[PDB]
Number of protein chains: 2
Amino acid sequence: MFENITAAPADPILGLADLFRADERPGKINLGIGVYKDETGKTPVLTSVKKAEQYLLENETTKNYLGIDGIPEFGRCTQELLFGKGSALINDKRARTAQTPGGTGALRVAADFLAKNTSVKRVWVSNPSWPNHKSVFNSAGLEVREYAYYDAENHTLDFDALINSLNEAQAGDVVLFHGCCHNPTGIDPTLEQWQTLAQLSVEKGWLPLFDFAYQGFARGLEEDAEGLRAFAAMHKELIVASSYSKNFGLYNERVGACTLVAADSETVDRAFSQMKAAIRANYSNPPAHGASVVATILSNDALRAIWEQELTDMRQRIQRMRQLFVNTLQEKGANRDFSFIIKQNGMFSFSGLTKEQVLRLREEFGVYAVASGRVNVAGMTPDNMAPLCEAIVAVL
Amino acid sequence: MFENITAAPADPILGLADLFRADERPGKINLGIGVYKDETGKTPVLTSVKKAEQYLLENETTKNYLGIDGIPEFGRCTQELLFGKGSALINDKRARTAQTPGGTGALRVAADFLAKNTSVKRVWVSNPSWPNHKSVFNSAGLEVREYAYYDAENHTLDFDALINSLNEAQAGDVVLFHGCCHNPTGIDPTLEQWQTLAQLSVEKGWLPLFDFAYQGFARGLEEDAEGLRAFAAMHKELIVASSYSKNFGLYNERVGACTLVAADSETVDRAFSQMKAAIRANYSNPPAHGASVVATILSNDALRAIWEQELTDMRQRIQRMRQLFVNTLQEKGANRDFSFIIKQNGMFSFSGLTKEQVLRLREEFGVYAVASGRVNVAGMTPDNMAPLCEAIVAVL
Ligand SMILES: *Cc1c(COP(=O)(O)O)cnc(C)c1O
Ligand SMILES: *Cc1c(COP(=O)(O)O)cnc(C)c1O
């Protein structure tokens, strides 16, 4: 019987999508998007992945089931990407990877594993964080507490407020860290802050969980991983949920991984069998296409070279738009100090607009941003930059 | 901390897989498989789906996210397949479909929806049923009770034992029905038994849940759906979890659907928004490739004609192997009455071997079957039929 079923709440970002595509004005700019767009305003499929897909089409002979944890080459390629090509974690075989449906699937199977096999009751998420983090852990019945993160005034990482909230977390509490390109703020810990965090975590008995969705968008693939690697040098156990949605432009093929690391090569196998049991009772075994694309790009040097170039071009495009935004706002002129945008990493940052200012942006100018003032920098193109900055200067 | 984590139990069928592929004898036959195989012993990718994939490769311009419920054409094609091309359910818009990662994903999001939004506490599953049914519902915290189904003696549907167990189910309990090709037995209700079941269900207040994984393997696409359609004529609400894994040979692309039907066009939307919320907290939005393949085959008549022929050829191959098995056992000769195999539908049936007899099959003859005596008829080829029947006659 379903007549007393309460409609689910209006989706905190998709509402803007539907609202946007009902405006009769092409001067309208949607900076609320969440996905990368190139200078043309389009989300292309990469050249390297169309090459990989022609290859798969020429060479696949069966669509028979992958094992629960997916394609093995995909697994070894992702823990080399994560941990570095000769890491002790990999040589001692203390990491196991399950291929999952995107980074969100990786977080739900991590959550289900934890809820069914360990005694964790709370996951600490930054304030702010990606909003679907609360939903994911709560559906497995983990409670979500949040730690201080953002300084709204200097638009930076309030590190002392952050370590001071974390002293409320007990041993065996899970603390979620964004690997790089913190969503929504774009502020990430410096390597020195990652190390003190790696060290305080070990002392206090935090189980670290990295949400690593943007490898390659802050600085480069290896550099973006130095934070996770600092925890991994120091921790016997950790979980990283990574996603290939954004750095391979493979969003809708759902390709991600859930890597479990344990003290040794044998407790990780014992724990991984239950992670596998958690996957079997959810979607059974993972979608092969997008993970086969990633595995064949990364293991083929000609293809990986091309991918790498397509990714530093996406990274550079975003860094150019953060730069063009800050001084185009300084040509259109307002009491501002939007330069903090040049310090933030990846596609998102809080613009510092009030909810009323984003409201007259949507309403009076057709500039759509998320009510928190979060803007997706990749929705800026050299051509739409000047109408955007005008609209913004006119509401400040 | 993971050192007290108990290893998950040895997988009830995959153990045979690993055991099989460690035999030095190519006379070895694995009838434990679960996937379809053709006369060559191979699980090919269909011609229609390689054609659909060349088309997608030529024509996709983005991998941007599908909406939570997936591609809309895939949704309308599956509820026409399920309900018939002009069904009142479709014209009154009382059905909504979410594209899911396989039929197992469709069952976990049905389970999560139910556990979070309704007051169901128990799901009735046949005894026997597909073993991952218990796991799926239990991970959402629904308890699984089982109803009588199989008569081990006459190898048939013990219908009176079945309606007599079901009288233990209260109103608002969920009762799971296999749409056709009951796994593991291959015995399905006749249309007359579906109708009395449709009628008793409505009286008693059962929420019916169809697990519909084998459309097209018993009789034809339309005929295989007449059981579900009889419930759907009579019910205001029902859920069907369907899978395209087997009838499209798309196993590892994870393509399935979860269809929710409610009294009207507006309570189904209200309920569907929460089903959507249950998807967002699990894998976010579904894998596009395999569902794009199904949607383009089914909406293109030249491609659908080809698919249809490839599916009646898979159906016919299985019906020929059930027939060749029964009289090859009657040429090799033993006190048998294996003719019940000719009455069962789809790829599986219980052979009626004891667990000790399947054990000396694996051990002494290299014939691998599941310990319950379940055999996958599609693992029989005209060439391996005679060694198989010999091994079997020699253990009876
Ligand atoms: C995009 C994102 C994810 C995962 O996305 P998928 O589409 O599920 O791969 C996880 N965490 C954060 C912070 C993200 O921004
Ligand atoms: C195969 C099967 C499913 C679903 O399989 P997926 O691979 O997840 O599509 C569901 N129920 C039964 C009875 C099955 O045999």
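Heads up, the Cβ atoms here are built off N, Cα and C, so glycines get one too.
Residues or ranges marked as L-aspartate binding site by Swiss-Prot on the basis of a large-scale study or a structure entry: A:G34, A:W130, A:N183, A:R374. According to Swiss-Prot, the mutagenesis experiment A:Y65 to F or S carries the annotation: Slight changes in activity. In Swiss-Prot, a published mutagenesis experiment is listed as A:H133 to A, annotated Slight increase in maximum velocity of the overall transamination reaction between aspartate and 2-oxoglutarate. Here the residue is the original one, while Swiss-Prot reports the published mutagenesis A:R280 to V with the comment Reduces first-order rate constant over 25000-fold. Per Swiss-Prot, mutagenesis A:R374 to F or Y is noted as: Second-order rate constants are reduced by >5 orders of magnitude.
Structural mapping of features recorded in Swiss-Prot.
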| residue | record | DSSP class |
| --- | --- | --- |
| A:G34 | L-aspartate binding site | coil |
| A:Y65 | mutagenesis position | coil |
| A:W130 | L-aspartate binding site | coil |
| A:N183 | L-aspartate binding site | coil |
| A:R280 | mutagenesis position | helix |
| A:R374 | mutagenesis position | strand |
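For the pair A:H133 (mutagenesis position) and A:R280 (mutagenesis position), the C-alpha distance works out to 22 angstrom. In sequence order, A:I68 are the residues near A:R280 (mutagenesis position), counting only same-chain partners six or more apart with C-beta under 8 A. Proximity of the binding-site residues (A:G34, A:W130, A:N183) to ligand 1: a Cβ under 6 Å from the molecule is found for A:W130, A:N183. Taking 8 Å as the upper bound (exclusive) on CB-CB distance to chain B, the recorded positions A:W130, A:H133, A:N183, A:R374 give none. For the binding site of L-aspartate, formed by A:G34, A:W130, A:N183, A:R374 according to the record, the largest Cα to Cα distance is 11 Å, rounded to a whole number. Look at the recorded positions A:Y65, A:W130 and count other Cβ atoms within 10 Å of each Cβ; A:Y65 has the fewest. Listed in chain order, the extra residues whose Cβ falls within 8 Å of the Cβ center of the L-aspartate site residues A:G34, A:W130, A:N183, A:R374 are A:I13, A:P131, A:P184, A:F348, A:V370. Between the CA atoms of A:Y65 (mutagenesis position) and A:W130 (L-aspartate binding site) there is a gap of 32 Å. The Cβ of A:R374 (mutagenesis position) lies under 8 Å from the Cβ of A:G32, A:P184, A:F348, A:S349, A:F350, A:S351, each of which sits 6+ residues away along the same chain. Other C-beta atoms found within 10 angstroms of the C-beta of A:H133 (mutagenesis position) number 24, with every protein chain shown included.
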